[PDB]
Amino acid sequence: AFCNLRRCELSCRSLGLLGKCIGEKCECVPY
């Protein structure tokens, strides 16, 4: 099913950065 963006954000929040949905998948923003 389509990517949960809010779940991806919280999963990146563990490290201290936000999340991006990238095709059924999740990556984070180390800017």
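Heads up, the Cβ atoms here are built off N, Cα and C, so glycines get one too.
According to Swiss-Prot, the mutagenesis experiment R6 to A carries the following note: Small decrease in cytotoxicity towards Jurkat cells. In r-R6A-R7A; 1.74-fold decrease in cytotoxicity towards Jurkat cells; when associated with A-7. Long-range Cβ neighbours of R6 (mutagenesis position) (same chain, at least 6 residues apart, Cβ-Cβ under 8 Å): none.
What Swiss-Prot says about the mutagenesis result for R7 to A is this: In r-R6A-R7A; 1.74-fold decrease in cytotoxicity towards Jurkat cells; when associated with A-6. In GS-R7A; 2-fold decrease in cytotoxicity towards Jurkat cells; when associated with 1-G--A-1. Cβ neighbours of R7 (mutagenesis position) (same chain, under 8 Å, six or more residues apart in sequence): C26. The DSSP secondary structure for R7 (mutagenesis position) is helix.
When Cβ atoms from all protein chains are considered, those within 10 Å of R13 (mutagenesis position) total 12, not counting its own. DSSP gives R13 (mutagenesis position) a helix state. A mutagenesis experiment is reported in Swiss-Prot for this position, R13 to A, and the note states: 1.45-fold decrease in cell death of Jurkat cells.
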